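This report concerns only the one structure given below.
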Amino acid sequence: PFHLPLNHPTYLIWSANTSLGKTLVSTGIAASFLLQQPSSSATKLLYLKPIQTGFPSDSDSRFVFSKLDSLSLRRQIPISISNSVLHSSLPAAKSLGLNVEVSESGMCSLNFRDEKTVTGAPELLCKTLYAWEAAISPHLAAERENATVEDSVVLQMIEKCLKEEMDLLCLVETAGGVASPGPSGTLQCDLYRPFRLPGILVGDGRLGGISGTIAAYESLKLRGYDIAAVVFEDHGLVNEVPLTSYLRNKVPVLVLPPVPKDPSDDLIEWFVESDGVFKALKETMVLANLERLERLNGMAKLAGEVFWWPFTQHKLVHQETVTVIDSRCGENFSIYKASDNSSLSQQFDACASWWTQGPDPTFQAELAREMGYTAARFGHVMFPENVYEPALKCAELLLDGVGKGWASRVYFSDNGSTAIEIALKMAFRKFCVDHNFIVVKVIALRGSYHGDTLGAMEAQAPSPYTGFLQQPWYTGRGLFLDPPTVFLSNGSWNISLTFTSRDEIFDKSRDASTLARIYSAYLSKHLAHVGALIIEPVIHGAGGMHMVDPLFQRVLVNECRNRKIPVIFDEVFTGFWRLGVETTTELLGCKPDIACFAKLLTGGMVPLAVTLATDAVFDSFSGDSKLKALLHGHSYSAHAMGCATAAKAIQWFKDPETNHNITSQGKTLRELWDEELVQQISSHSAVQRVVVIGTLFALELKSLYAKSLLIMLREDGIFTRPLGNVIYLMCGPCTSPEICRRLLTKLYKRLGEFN
Amino acid sequence: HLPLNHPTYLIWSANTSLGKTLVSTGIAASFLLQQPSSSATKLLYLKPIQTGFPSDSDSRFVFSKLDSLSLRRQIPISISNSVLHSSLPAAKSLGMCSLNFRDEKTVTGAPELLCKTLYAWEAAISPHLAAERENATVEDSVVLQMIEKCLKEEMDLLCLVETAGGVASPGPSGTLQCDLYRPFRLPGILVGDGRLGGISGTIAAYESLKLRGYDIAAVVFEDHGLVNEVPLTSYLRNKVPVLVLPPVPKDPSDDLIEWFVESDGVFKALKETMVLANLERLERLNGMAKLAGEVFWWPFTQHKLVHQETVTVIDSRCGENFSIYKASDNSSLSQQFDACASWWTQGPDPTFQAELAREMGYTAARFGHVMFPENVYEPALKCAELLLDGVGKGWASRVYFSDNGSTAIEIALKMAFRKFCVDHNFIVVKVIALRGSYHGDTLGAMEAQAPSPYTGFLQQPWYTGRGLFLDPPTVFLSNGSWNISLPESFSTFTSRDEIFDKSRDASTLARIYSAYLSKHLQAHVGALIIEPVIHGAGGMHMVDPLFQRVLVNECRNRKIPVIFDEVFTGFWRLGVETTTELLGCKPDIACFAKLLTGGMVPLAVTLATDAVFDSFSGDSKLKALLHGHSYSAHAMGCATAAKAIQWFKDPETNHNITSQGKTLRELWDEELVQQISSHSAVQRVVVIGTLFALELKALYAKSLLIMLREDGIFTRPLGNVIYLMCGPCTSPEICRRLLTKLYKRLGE
Ligand SMILES: *Cc1c(COP(=O)(O)O)cnc(C)c1O
Ligand SMILES: *Cc1c(COP(=O)(O)O)cnc(C)c1O
Ligand SMILES: C[C@@H]1NC(=O)N[C@@H]1CCCCCC(=O)O
Ligand SMILES: C[C@@H]1NC(=O)N[C@@H]1CCCCCC(=O)O
């Protein structure tokens, strides 16, 4: 979890291609910054070249160092300068003939510096972090020279350098094009993504440069980056006009004078000649950052005045507890805290943004570009009686997986609630058709949640969190039963009206058990006509992360099916790997007539909902009249955007190559939550119960402690939303068990405050 | 009318001089110099845009090398090379002038090469620059037409269209090439860069293409020894073939013929890939209608009545146009105006569609979905500010996000009823509304709708019709004159304008409205809900503005909260940003969606007064509005909405914005509407902003729909009501063409 400081501007230097002048621009910006009239000791420019090849014959760091020495003289303005190279492949080092020592990963730490100090003068610090000998792509030179550096090490090195030095301006010069591979192979635009630093883009003033520059620009935006400015060397083709036009003048486009082809040339007079451009560029960088900071510092307060947040008692919320979310990268938020030193820090989205969340960083980027493409290709196109690829693919994918062996029809809606409202309309038709029909009631389990619109509320049990002053029209339209629950406690699974293991709970033989008889009777009793059964299989989510007894639900399903009462599975929470399977029919060992999915359906990127039905449920609306039809429809039904996004997610989550958590038989995820730490936490004194399965870790505390924990977890870079006395951790389908292990660890420590 | 019987691909490149022409030549030779036989075999090579001509001619190159390879392979072929148009300068060197320029070598019964250069300039620079410098210009649509002409003129067959420069190099008019060809959305291949720095170059080019909605069947590049293909294949996740040509000979005098021969394997793979991708594409296209019938459950659709022949296969959209696939035609793609605005969501022109695409991409990459409650993030906040600074100006101070119209209504109702019970220390709460108004399909939204057959027991057994419903007077044009129609319980303006005029508060109808309403208004009425100005789903009825304002004032006098449902009306649908502009009065609560997001994605919003906001302020969390959808204020919609709110409103991005800045210029040809309203089939017309509606006299409707479609106009009937709905940025010309087609069809 990084801690990026924003007190001082730090920009990446991007280019459309290699050898367009990134280093010339860095040098120009550096000189413009350090060589101003009133020379302050406080002024410092940090220049970083994380990746270098063609070294030592090619050194951008030595170049910046060298030219600033020269310009200093020229301008008769003294400055301290230093140039260091931190690591190097063995080959490269022998070029400096250093007979150094070699790391496990073939990398060497170099004792290499050039300094020329003036005390009290402004300061240039150039650093090259890692350098290879071969003047080739970093991914290739790493191979050839057996010197490797993993992506996180590179980000750590950079973070170290930044904090080590935090007036101040920091430039980070990339290597090659925007989408050139770094050492490990990862494209540079992706490698640096976790920081999401602002940037500038050195373009191409040569014939063909307009396209080059726009493509590069677009690859950056598509990664979520911001670009303060564009700059390129003039080649007499008036390239800036098209670019400014394309940019709609929303980003300055600066044009350097033509650069000397004569290779002997100093470039000193050229720098002098380009002062105006580098000046503008520096100004643009410095301002953009202030402005970004200014906005950041005002967002919490503004939100407080302007937003009306859902499920939020505003009176109780103050600017200090509003969270400023600058961006996301996989499971991590980038949170801004001004009361800090005005910095960005990571936080694990442990609540999975209301249980929508899934994508790792890699998948987030894939989806971004599939979304862009679907936007450009389809926008929103009219659904009724039309067909279009992403809707159709998505439908096929739903039926070939989640709806396999039962569902034959797919009904699109916008969210969970709308899919439920539609499910209810399907069950009641089916039911009245089979019983030639009055007042139709639903049967459900107390604690189940099914959406917040009025239809969806009626299927929810009459609690204080659902009645008069929340919905005047709610009239408890159901028969509600109390489910048995299942929970881990003191290292052992239990039922509350001992299981050998969690798997035994799910075992289907419990049908022969005494509780199966007991259930059958209790239900048979109760079971104004009951026209539909609706459940949250396995977990009551909003109800406080309770695990219901699978046995209890299967029985109930069977009891209702025996009475020609349609069965609804509300898998808006459980669907698509939340609980370690693609559908809980895998866990309950039984099929519904109707089922609803959303949240993870779209991979946490955008709203889309779906309601799958049997051919027979489908058949109860077949008639000659448009009046028999199911006349429910939202204008954005099956919007290409969600559909495409869902088709990508359904495949990606399910695929052993894209999701390393997928089992050998590919129907389940590997266990993600460390067994030991699970057992421990389960046996702590504060903890009343634990429920753990798939991507979900929930505990209920014995309120007093709850508020404490939340804060301490946050302090630890873990963002999660309390649910009464229930505290939870919810990862994505693709989250590594190594990250879960770190979570449970932090959580267990914090309980330690409760011995 | 693009034919798909025969593959047609664009040839793209990451940069200029990477070998597009070498690849086109390779593919051509691989296709024509097939051992087998056919005189039926024909390759169409098009270079729409050429500069550096006549010293640079890609057409002459393709022609020349195929002559040579023909000999080498001892396989005869007919070849021709023509240049159609040229700048004056270029013509002299052998405005925009026509050329009678052809080279032919014909062989009887042989396969055929046809190379054509459509337009050529002399300077060797960007097409947009040479166009100014040589005063030879060609507008984008002319270029697309020229291409279309050439394709149809020749429709076994393979057609290549070689671009000029990079993916994003300007064409003659300045338009980026990736954008200029967008309306065709032809599949393509991408010649990459095997030099140092070519991995980045190639990926960026690829991504600018995808971000335009293009498909790429393959990538190819010349080997320079850097093993560039590995990163590319890995990035592409091997879902697109990456092919590697051998190094082109370094000797300048080299005829390249042996190189072509050496590269045969790569070109034949490439050709295979192109031909296959196309078959596979047409085969999916041919099976989609049927599949949809088996697999989809469409909304508001009686499936029994729908057959594969009336399912519409929509391959893509570009601004207001669908690209529709019809096998019945010529296995072809043809355009159709989305006259129904895809259930009244639609707005973006082609240019705006592309802008939004990339703003969406970026928001996806930057935010994904991030948790809303008690958090703040740029696009949510911007969007909120933009909502309050515009639509909610002078009344609204709070913004509540939801997913769609229906959810925003359900939330509005919960706000009005609290406000109402707080002011009256409160029972059974009932709504007051106008019969015909529609407010969403979820159960709360239904309750505020009047008990009709299209909303009863069959539709939702829990519907109870929880409201007092009144019959609105309506307003319509007829025989060239606007009129009012009072309902039976109740009881000719110069212009439509005379209807919205606040001078009518003093009128007699204002007095009689006040009374009629006042009576019922004296089971408590806890909220008023309306569709201002237009009852949309109700059959595009215009209500009397006067009637609604009065009603609003009557309820406000009784401390009954007022809800404006602007899910349909908001954001320029009716020529204003909000109908408070038309009704001349403010609500306490209002809902927006559909055009809110510019027709791109779902997002809804419910704006409230500070006082409505205040009735939920308490010490209890129980006291709060406990309504929330997991995707509340998803960054995606919010960003998209912030872009649309600004773009539609902005006189530079939307040329329909009036000098006042408050309204849109009339879009529907006034005399045309006159005629159509005077027609014997037509019972009434309603026209305002982006909406044209007519009702036919009490069959024929089915006829019209089909005839309109035949004319490239897609629209959805609404009873006897037929409508045309454009976007906020649609040019009045295009509307003029629509009304024309419609009027002709009535002529039947
Ligand atoms: C989240 C959820 C819903 C509602 O989904 P939204 O998209 O948030 O409206 C319905 N049922 C269950 C079980 C859920 O978890
Ligand atoms: C379309 C519409 C709605 C419903 O919006 P959806 O997003 O389609 O659910 C509600 N009220 C009116 C007036 C509408 O036009
Ligand atoms: C050489 C290509 N063939 C041609 O006729 N002109 C092209 C060159 C123009 C490309 C301009 C690139 C740019 O957009 O910057
Ligand atoms: C020569 C540049 N300077 C440097 O240090 N390495 C760059 C070279 C590698 C970039 C090429 C990767 C690509 O093909 O995209």
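Chain A residue numbers are taken from Swiss-Prot; in order, the displayed residues are 29-194, 204-474, 484-543, 556-585, 595-769, 779-831.
Recorded method is X-ray crystallography, 2.7 Å.
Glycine is no exception: its Cβ is also placed from the backbone N, Cα and C atoms.
The feature Mg(2+) binding site is assigned by Swiss-Prot to A:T51, A:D88, A:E210. Residues or ranges marked as substrate binding site by Swiss-Prot on the basis of experimental evidence: A:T81. According to Swiss-Prot, the feature (8S)-8-amino-7-oxononanoate binding site maps to A:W391, A:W392, A:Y495, A:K666, A:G700, A:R797, an assignment based on experimental evidence. Positions annotated as pyridoxal 5'-phosphate binding site by Swiss-Prot: A:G453, A:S454, A:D637, A:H701, A:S702. What Swiss-Prot says about the mutagenesis result for A:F348 to Y is this: No important impact on the enzyme kinetic parameters. Quoted from Swiss-Prot for the published mutagenesis A:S382 to Y: Reduced substrate channeling leading to slower 7,8-diamino-pelargonic acid aminotransferase + dethiobiotin synthetase activities. For A:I815 to W, Swiss-Prot lists a mutagenesis experiment annotated as follows: Reduced substrate channeling leading to slower 7,8-diamino-pelargonic acid aminotransferase + dethiobiotin synthetase activities.
A:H701 (pyridoxal 5'-phosphate binding site) sits 18 Å from A:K666 ((8S)-8-amino-7-oxononanoate binding site), taking the C-alpha atoms as the reference points.
When Cβ atoms from all protein chains are considered, those within 10 Å of A:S382 (mutagenesis position) total 17, not counting its own. Those recorded positions from A:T51, A:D88, A:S382, A:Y495, A:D637, A:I815 lying by chain B, with Cβ under 8 Å from one of its Cβ atoms: none.
Under 8 Å, Cβ to Cβ, and six or more positions away along its own chain, A:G700 ((8S)-8-amino-7-oxononanoate binding site) finds A:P421.
Looking only at the binding-site residues A:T51, A:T81, A:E210, A:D637, the one with its C-alpha closest to A:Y495 ((8S)-8-amino-7-oxononanoate binding site) is A:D637. With 9 residues left out of the model between A:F474 and A:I484, the distance spanned by their C-alpha atoms equals 7 Å. Residues A:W391, A:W392, A:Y495, A:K666, A:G700, A:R797 are listed as the (8S)-8-amino-7-oxononanoate binders, and the farthest two of them sit 33 Å apart at their Cα atoms.
Cα atoms of A:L585 and A:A595 lie 12 Å apart, with 9 unmodelled residues in the deposited structure between them. Checked against A:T51 (Mg(2+) binding site) by C-alpha proximity, the recorded positions A:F348, A:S382, A:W391, A:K666, A:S702 yield A:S382 as the nearest. Here the binding-site residues are A:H701, A:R797, and the one with the most other Cβ atoms within 10 Å of its Cβ is A:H701.
In this structure, the recorded positions A:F348, A:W391, A:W392 were compared by how many other Cβ atoms lie within 10 Å of their Cβ, and the smallest count belongs to A:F348. With 9 residues unmodelled in between, A:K769 and A:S779 have Cα atoms 9 angstrom apart. Residue pair A:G453 (pyridoxal 5'-phosphate binding site) / A:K666 ((8S)-8-amino-7-oxononanoate binding site) shows a Cα separation of 7 Å. 9 residues are missing from the deposited coordinates between A:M194 and A:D204, whose CA atoms sit 11 angstrom from each other.
Taking the C-alpha positions, the distance from A:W392 ((8S)-8-amino-7-oxononanoate binding site) to A:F348 (mutagenesis position) comes to 15 Å.
In this structure, A:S702 are the binding-site residues from A:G453, A:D637, A:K666, A:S702 whose C-beta falls under 6 Å of some atom of ligand 2. Not one of the binding-site residues A:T51, A:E210, A:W391, A:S702 places a Cβ under 6 Å from an atom of ligand 4. Ranked by CA distance from A:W391 ((8S)-8-amino-7-oxononanoate binding site), the recorded positions A:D88, A:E210, A:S382, A:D637, A:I815 have A:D637 at the top as the closest. Counted within 10 Å of its Cβ, the other Cβ atoms near A:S454 (pyridoxal 5'-phosphate binding site) come to 32, all protein chains included. Sequence-distant neighbours of A:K666 ((8S)-8-amino-7-oxononanoate binding site) (same chain, 6+ residues apart, CB-CB distance under 8 A): A:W391, A:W392, A:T393, A:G453, A:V639, A:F640, A:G642, A:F643, A:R645. Of the deposited chain, 12 residues are missing between A:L543 and A:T556, and the straight-line Cα distance between those two residues is 12 Å. Considering only the recorded positions A:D88, A:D637, A:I815, the residue whose Cα is spatially closest to the Cα of A:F348 (mutagenesis position) is A:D637. According to its DSSP assignment, A:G700 ((8S)-8-amino-7-oxononanoate binding site) is coil.
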